[PDB]
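Below: the structure, in C-alpha cells.
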Amino acid sequence: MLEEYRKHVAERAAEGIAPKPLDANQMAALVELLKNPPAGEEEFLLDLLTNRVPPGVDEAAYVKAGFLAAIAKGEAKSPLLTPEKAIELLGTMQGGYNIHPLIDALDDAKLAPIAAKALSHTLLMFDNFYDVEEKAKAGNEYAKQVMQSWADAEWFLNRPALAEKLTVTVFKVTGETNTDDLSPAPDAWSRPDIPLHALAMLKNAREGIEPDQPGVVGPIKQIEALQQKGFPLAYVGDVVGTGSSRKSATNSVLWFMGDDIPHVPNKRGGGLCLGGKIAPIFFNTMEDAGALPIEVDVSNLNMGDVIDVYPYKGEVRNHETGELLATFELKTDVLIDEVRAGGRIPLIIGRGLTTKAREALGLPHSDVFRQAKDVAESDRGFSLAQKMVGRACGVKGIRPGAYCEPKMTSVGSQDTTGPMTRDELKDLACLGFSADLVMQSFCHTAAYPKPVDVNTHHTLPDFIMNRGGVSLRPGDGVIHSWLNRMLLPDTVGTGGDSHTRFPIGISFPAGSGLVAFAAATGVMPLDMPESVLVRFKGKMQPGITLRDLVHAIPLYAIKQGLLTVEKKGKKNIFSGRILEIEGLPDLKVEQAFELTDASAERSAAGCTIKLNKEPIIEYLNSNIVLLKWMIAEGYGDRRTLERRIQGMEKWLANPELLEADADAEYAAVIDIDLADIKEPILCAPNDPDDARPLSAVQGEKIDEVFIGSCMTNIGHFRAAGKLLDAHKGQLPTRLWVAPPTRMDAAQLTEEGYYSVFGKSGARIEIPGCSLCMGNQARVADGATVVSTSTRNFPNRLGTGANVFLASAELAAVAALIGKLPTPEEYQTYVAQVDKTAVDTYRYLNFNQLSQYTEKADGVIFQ
Ligand SMILES: O=C([O-])/C=C(\CC(=O)[O-])C(=O)[O-]
Ligand code: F3S
C-alpha cells in the first residue's frame, strides 16, 4: 500500500493538492501495518489512521472502526496504540460503526471514562440514544454523566461562540456569480474529490479575476496572495449563488475560505459569504455547511479591502478607518447557533439529542438554544403553498417567517449530485431512508460516460436500493419526467436538483447535505418563505405557446418594476420566495411543469400552481400503469413502488385538493393578460431574465438548435417533426433532438418521426439531459443557438456560445431557416401545424398503451 500511496501523494503535491482519502482496500492493508509496524513508519501510519479516513458509514470507516473496537477489547494488539487510544479515536468518527463499541466500553471501568467523554460529543446517536439510557437506568454512572452532558448541551457550549468582531479580507467578484461559474459543468466528474474539483473554481476569465490557467485552473494564486494579508477570506459579490444546486460550488469556496474539520479529510466548513442578493438554495447550502451568508449592500467593498464584520450589531466597517461601510440583518437569529454548531444540520440533530435527554431525565426545557421568532395573531387565511406545508406539519397552515419541519413524501436524486449526496449520506451514518420515496436517476451522464461515470452507473443504484430507494437506469431519461409521475397531490418534497419543481404538491430543492438529511430522517428544516402570486387572465392568442407564457413572467415583472436585468443592485421580487401561479387550471400536468420548472430561473425557493382535479386524475391513472409496468420490468425496490401505487389509488378514490383562502397574504401580486401577448417571447443570450419579444430580435443568425429538456413533452417533438416534414431537404443548422424519456423515444419511433428527424440531418441523442447541462456534449465554440432548455448562462451549452431560450415550435422554425424568424413568418409556419393540433399534442397515457397495460396486468402485489 505504502509505495503506491506516496507515489499518489507526490503526483498530487506536484499539482499542489491534498491526496485522496484512504479507501477500504488501503485501510485493510493499513490494519496489517499497524499490527506489525515497519521501522521508521510509525508517525506516517499514525497520521493516515487518524486523519485520512472518511468517517460515518463509509466502507473504509467500517474497516477502521472494526479494527479499533478489537484493540479496545484486547481482541487485537498494536505497539502503536493502546486500548485507551483506540476509544479516543473511535470518538472521532462521528457516527455509524463507532457507536456500539463506544457504548460497550461503558461497562469497562478502565475505558468507560473515555468512552463517556467521546459519546458526550457524539451527535449522530439516533436510536442508539436508548441503548445509553438503558445502561444509565441499570446503574451505570458513566452512562449517567453522558445523559446529563447531553442534557446540559456540552457538545454545543464547548464550541467557540461566534465572535463579535470578524476581521476578514474581501475577495470580490463583481456581477453575478452563478454556481456554474464556481463549479463548471465539464468538471462535474471530479466533484466528490473536493481539493481537485476546487481547482476549476472560476476557471473562466471575468472582470477582476485572474485564472492561473484560463479555461482549466482558477485564480488559486490570486487567492493565496490575498491569504498572506493574515486574515481569512470572505466571498463577496453583487448576486451570488444563482442557478444549479450543486453543492460542489459551496465545497470549493469553503475549501479555500473555510476551516478544516478535525479528523475528517478533504472537507472544510465555516466561512463567510456576502452578496447584494443571495439565491435561496445557495443560502441554504451555505448555512447547512456552517458558513455565514449575509445579504448586504456590497458596492463599498473592494477586492482586497480588509473589513470588520459585526454579526450581533449588523454592521460592516473598514478595518483601518472604522468607517461604516454598510448595515444588515441576519435572516434569522438562529443563524448564530447554526454557525456555532458547525452548520444548521448538526444544530438540528444535536439540539434534538439534548431535548431528548432533557425529557428522559425529567428536566424542564433547555434555555441554551435560541428559538425561532414567533408569528403574530393567526387571524387571516392561508395561500395554497402555506396550506401544503402546513398539512405536512400536522397543522392547517404555516405562516411566512415561521420555522417548520415538513414531512418529506418524495425525494429526487440525479447522477451529477448523486455521488455527493451519497457521500453526505455516509457522513450522516445513514443506513436506511425514512422519506416515503427516494428516487435516483441517470440522466446527466448516460450519453457519453467517462470511466468514473461508469463506476457511478454500476455502484450508485445498489447504494440507493439497499436503503429502500428506487433506482432508474442509464438510458431511461430525465429525472423530473419520471419523478413527476411518482408524486402524490398536495404533498411536500425536495430533491438534489434545482429543477425539482413538483407540478402537483410542492418541493423545495436543496444541496446534497440537506437532501441527504431529508432522505434519512424523512423531514426537512424550513424557514417559511413569503409568496408572490402570479395570475394569468384571458385567452392565448394565435401561435402562442405555454413556453411564451413562462417567459412572460419576467417580462411583465420588468415592466411593473419588480425585476431588473442589471446585476449591480439587482431587484427581484421572486428571489427567495415561493412563486404561486393561477389562471390556467385545466393544463395537463406535464404542461403545468413547464411553468413550475421555470420558477428556478426566477430564483424562487419553490412553486405552486392551481389545477383542477381532472388533469391530475388523468395523470395518475396513467402513472399507476407505468409504475406497475416498472415492477414487471424489474425496477429498484418493489415495496417502495407498490406503496406509492396504493397511495395513488387511495387519492383517486377520494380526489380532494387544497385551495388558497381569498384573504391570503402575498408579498406581491402580478396580473398578466394573455390578450397582450401577441408574439413569441424569448430569453436573450446569456440571461434567463432578459425576456424579449420576437420582433426585438428577429433576423439574428442561428448556428445550432436544441430541442429536448425536461421542459419538453412528446407533443413538442411531433410539432417539430411536422414542421421539418413540410420543408424537405437538409437543414442549414445543426439540430439536436433529445426526447426526455425512453417511453417518449419509443413512441416517436413507432409513429415514424425518427425518419423525419433523420432525413432532416438532425442528431438524435439518447434520453437524458444532453446539451441542457453542458457537461458532456457541447455546442461549437461561439455558436449562436436557440434552445428549449432552461438555462442560457455564459459557457453552459458551449464555450463563448450565445443562447436564446424559446419554445419548441419557434426553435423548429429557426432550425429550418437559419435565423430567428419575423413574427409574420413564425405565424405562417405554425398555422400549418395547428390544422392537426389535436393529433400533435396527444400526451402519453400509459393506461391506453397495450405494451404497458399487458405487463401491468401480469403483476401480483407482494
Ligand atoms: O449540476 C448538477 O448536477 C445540479 C443541477 C443540474 C444543473 O445545473 O442543471 C441542478 O441543481 O439544477
Ligand atoms: S439538466 Fe436535466 S433535469 Fe432538466 S433542467 Fe436540464 S434537462
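Method of determination (from the header): X-ray crystallography, 2.4 Å.
Just so it is clear, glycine is given a Cβ too, placed from its N, Cα and C backbone atoms.
Here is what Swiss-Prot says about this protein:
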type	residues	note
BINDING	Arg191, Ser244, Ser245, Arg246, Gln414, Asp415, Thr416, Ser498, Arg791, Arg796	substrate binding site
BINDING	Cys710, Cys769, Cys772	[4Fe-4S] cluster binding site
MUTAGEN	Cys769 to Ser	Inhibits the dimer formation
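Shown on the structure are the features that Swiss-Prot records.
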| residue | record | Cβ within 10 Å |
| --- | --- | --- |
| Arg191 | substrate binding site | 24 |
| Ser245 | substrate binding site | 28 |
| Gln414 | substrate binding site | 27 |
| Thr416 | substrate binding site | 24 |
| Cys710 | [4Fe-4S] cluster binding site | 27 |
| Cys769 | mutagenesis position | 31 |
| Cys772 | [4Fe-4S] cluster binding site | 26 |
| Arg791 | substrate binding site | 26 |
Using Cα positions only, nearest of the recorded positions to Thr416 (substrate binding site) (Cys710, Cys769, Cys772): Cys769
Close-lying binding-site residues around ligand 2 among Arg191, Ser245, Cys772, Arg791, where CB distance stays under 6 Å: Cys772
Distance [Cα-Cα, Å, rounded] between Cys710 ([4Fe-4S] cluster binding site) and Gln414 (substrate binding site): 13
In three-state DSSP terms, the structure that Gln414 (substrate binding site) belongs to: coil
Inter-residue Cα distance where the pair is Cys772 ([4Fe-4S] cluster binding site) and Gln414 (substrate binding site), in Å: 14
Close-lying recorded positions around ligand 1 among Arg191, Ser245, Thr416, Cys769, where CB distance stays under 6 Å: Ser245, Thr416
C-alpha spacing of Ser245 (substrate binding site) relative to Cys772 ([4Fe-4S] cluster binding site), in angstrom: 15
Length of the line joining the Cα atoms of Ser245 (substrate binding site) and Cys769 (mutagenesis position), in Å: 16
Rounded distance in angstrom between the Cα atoms of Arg191 (substrate binding site) and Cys769 (mutagenesis position): 18
Integer Cα-Cα distance in angstrom, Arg791 (substrate binding site) to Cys769 (mutagenesis position): 12
Cα-Cα distance maximum in Å, computed over every pair in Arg191, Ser244, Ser245, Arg246, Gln414, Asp415, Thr416, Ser498, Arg791, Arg796 that the record assigns to substrate: 21
DSSP state at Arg191 (substrate binding site), helix/strand/coil: coil
Cβ-based neighbourhood (8 Å from the centroid) of the [4Fe-4S] cluster site, residues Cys710, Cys769, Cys772 excluded: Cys443, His444, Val478, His499, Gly708, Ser709, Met711, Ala738, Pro740, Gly768, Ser770, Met773, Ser789, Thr790
